[PDB]
Amino acid sequence: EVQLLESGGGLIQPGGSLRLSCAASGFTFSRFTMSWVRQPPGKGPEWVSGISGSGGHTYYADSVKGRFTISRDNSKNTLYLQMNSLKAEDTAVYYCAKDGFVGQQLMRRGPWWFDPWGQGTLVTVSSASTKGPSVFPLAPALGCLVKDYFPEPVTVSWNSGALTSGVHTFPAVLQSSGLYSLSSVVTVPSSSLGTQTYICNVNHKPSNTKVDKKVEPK
Amino acid sequence: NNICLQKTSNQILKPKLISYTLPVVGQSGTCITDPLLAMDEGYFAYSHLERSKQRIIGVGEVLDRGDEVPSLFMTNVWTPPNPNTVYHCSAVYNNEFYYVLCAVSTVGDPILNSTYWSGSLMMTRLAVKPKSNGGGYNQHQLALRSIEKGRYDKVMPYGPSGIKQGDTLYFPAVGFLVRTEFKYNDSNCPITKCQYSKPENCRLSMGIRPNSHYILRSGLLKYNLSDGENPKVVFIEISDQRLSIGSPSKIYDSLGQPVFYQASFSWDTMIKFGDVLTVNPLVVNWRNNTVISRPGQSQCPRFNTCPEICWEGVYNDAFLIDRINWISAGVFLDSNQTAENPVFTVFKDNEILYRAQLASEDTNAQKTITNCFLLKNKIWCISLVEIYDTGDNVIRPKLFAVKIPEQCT
Amino acid sequence: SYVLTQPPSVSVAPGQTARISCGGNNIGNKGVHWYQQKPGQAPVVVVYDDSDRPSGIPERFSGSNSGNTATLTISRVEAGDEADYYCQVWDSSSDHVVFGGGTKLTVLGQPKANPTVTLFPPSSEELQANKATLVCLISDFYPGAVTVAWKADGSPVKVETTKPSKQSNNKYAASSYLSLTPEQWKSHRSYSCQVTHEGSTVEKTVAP
Ligand SMILES: *[C@@H]1O[C@H](CO)[C@@H](O)[C@H](O)[C@H]1NC(C)=O
Ligand SMILES: *[C@@H]1O[C@H](CO)[C@@H](O)[C@H](O)[C@H]1NC(C)=O
Ligand SMILES: *[C@@H]1O[C@H](CO)[C@@H](O)[C@H](O)[C@H]1NC(C)=O
Ligand SMILES: *[C@@H]1O[C@H](CO)[C@@H](O)[C@H](O)[C@H]1NC(C)=O
Ligand SMILES: *[C@@H]1O[C@H](CO)[C@@H](O)[C@H](O)[C@H]1NC(C)=O
């Protein structure tokens, strides 16, 4: 199938730099028009930039004109977006979208529509220093605690991907101080506790925290 | 005769809608596509498709409607049976008759079904002043003894109007050539000042897709009326100077010299027209115009000048009215990637002189056909603008009569 | 430059039709596209070029454009159709693509669900760090709006709770955190999480 894999998001001072990369697989990358659509948390999407198939024509939006720069490497099947002079407004999820139209027409009533979208990459423009989380075990169902981190996001996985069934990761809560905290849980039977070793693989990019915490009964 | 020759800001152009003078253009609840408007001397020819589907090929006169404004008055309408088979008509006038060359296909538009096309053509001769009880005069389907195409596999008319040189007709056409037999050295592709281009771009862009079976080469179809009782059609390919994909072209007389226009369906967004140096073989002294282009799509938008792999564009032609300064007139679309906002523009090679907006900035408008003439020693132009009605939800042609002002005030 | 206006929310009963309005100045002359975005997922395209449907999109999704308003009509609304919908266009007056504010479509008449509540005591490693925290995770409950009540040895306490977030399954989910000092966890010999949903309370206890 077709899939877009964004990367490069994170946490940066206002006026700083940031460059996102979009890996594309499943189609002739040079033949299609790529774009960057960003979406603030809990709001509608917004189109940041776009680039022609050959990269000859680049189209920006007035909100990021003069600050963002889109590029493209058709040999690497990858799309880029160089963000400079970042403002606090730019904090949003950044999607990578491919033009979905296929065919030999002369004119398109809608020259721009997207199919498919990526999975987004989180970019936070803030002046707040990052804080590393604390991984604590929830002993027995059983889970893991991720206390006092900033900023979003963090990822958690049980048994290094060898265990996805019945793992309900709950969303984080923003505490009064501004530091997030979340916990994931997975329900296991009591007929395999003293044998199957359960480890949660927590990962929090902005503070370089990668922790594997084993969860055993107390 | 002389016109306003300088760039001015006053709205001197006062276009007048004459659509209802031609009663067939305007109907309620009907989609009308594929238009043709061709004029020569005192007459004209018109065609459209009422997509009760019907093809209409008509002729008439360009007469003073009363207030010294020209309008089309129909004198003979032909309804060819089986309208699904008739595609890509082209009209040329000569000696009280109008010759309409048109393609016949049972596999759809031959451009989209190039391999399966039968290749059959048909030529119908319409009378401008038809006789009552007149068989073989009012309308008569001529017989073509042969279609000479050379190394091309198929030929087809591909344009609204053409010219007559004495007793010989010249329709705008296009040649279907097998892409393997297409000879092209990719070093000729001007990818010098285009760092994102490639040598193979404009070669692969000679077909509607890079992997296309055929390639399209514009040119002319020749019908010599003094060539036996049953004349034949011979194809005349256009030269390799500023080569683009075979597009709906148009060749017209203007001030005693033929002028050629080719639509921009490839990466050469800038307008492609100019005086004809030789008809056979075809050589067009293209203008080096840098101000008029056409709306395309995403990769080949308006004003693009770099060789790209694309097949996007629309047909907006121009008409030379003052050869001394090379001032042309035409309705163009002020838009980059959509078919919107038609504007009647009068321009030179490097300067738009004066303009007039025909509709609103977001009005859907596709094909534009412009021809100019004289009315009592005054220069007039009648344009056909395909426009989408906001209410009826159906695209439809529209006829505007624009006078070229003499003063600039 | 160009402006697309969408009503904030639409409510339809199951099996009926749901029509989502997308308003725009002379939007008939423009190609309207539609994107559906379920929670935690990327927007998927359900209609393009006014009326064309993508491959794999259910046929009950149909788009129509005429005049100053294009309407995406969802025929035979299902429970899974609960998502955010955005109409999209290209503004050739500034060479931007423009989106709409969005429309959250909630489907009426879904049965009520019970909150699966589980309470975890402070971890042994965390308790050694002289700081404690109790967690209460409510899972799968409809309609999504609950109240949490933290108690200490049967006595109420004076704690951070999250906003109810919709889950993959259409039933909502949320969590709440109670932070305490190391003495309070062992001073009182009991601790319980009390949550009420539609006049019915669920509880869970933990002991040192
Ligand atoms: C081309 O014509 C053939 C012959 O019937 C037909 O099978 C095919 O579907 C046509 N394709 C197009 C694109 O018109
Ligand atoms: C194409 O043109 C280049 C430059 O003139 C020349 O070096 C090359 O040999 C040509 N190729 C062919 C096949 O003639
Ligand atoms: C047309 O044919 C006649 C006789 O066959 C010939 O004298 C004349 O030159 C031809 N004209 C053209 C334009 O081919
Ligand atoms: C356009 O420029 C080319 C190159 O200078 C020239 O050969 C051609 O004659 C020009 N076209 C004109 C003057 O119409
Ligand atoms: C169309 O393109 C030109 C240059 O490519 C640009 O100056 C103009 O602003 C574009 N049109 C719009 C509406 O942005």
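Chain B uses Swiss-Prot numbers throughout; the residues present, in order, are 186-236, 245-602.
Cβ coordinates are placed from backbone N, Cα and C, and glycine is handled just like the others.
Looking at Swiss-Prot, the entry for natural variant B:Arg248 to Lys says: In strain: Isolate NiV/KHM/CSUR38. Variant annotation in Swiss-Prot: B:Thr272 to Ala, described as In strain: Isolate NiV/MY/99/VRI-0626; the structure shown retains the original residue. Here Swiss-Prot notes a natural variant, B:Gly327 to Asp, with the remark: In strain: Isolate NiV/KHM/CSUR38. B:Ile408 to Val appears in Swiss-Prot as a known natural variant, with the remark: In strain: Isolate NiV/KHM/CSUR38.
Where Swiss-Prot records a feature, it is marked here on the structure.
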residue: B:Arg248; record: variant position; DSSP (3 states): strand
residue: B:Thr272; record: variant position; DSSP (3 states): coil
residue: B:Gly327; record: variant position; DSSP (3 states): coil
residue: B:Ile408; record: variant position; DSSP (3 states): strand
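For the 8-residue gap in the deposited structure, the Cα of B:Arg236 and the Cα of B:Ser245 are 8 Å apart, rounded to a whole number. Residue pair B:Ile408 (variant position) / B:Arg248 (variant position) shows a Cα separation of 28 Å. Listed in sequence order, B:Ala320 are the same-chain residues six or more apart from B:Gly327 (variant position) with CB atoms under 8 A from its CB. Distance between Cα atoms for B:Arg248 (variant position) and B:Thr272 (variant position): 6 Å, as a whole number. Filtering B:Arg248, B:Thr272, B:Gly327, B:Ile408 by Cβ distance to ligand 5 (under 6 A) retains none of these variant positions. Each of the variant positions B:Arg248, B:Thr272, B:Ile408 was scored by the other Cβ atoms within 10 Å of its Cβ; the lowest score goes to B:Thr272.
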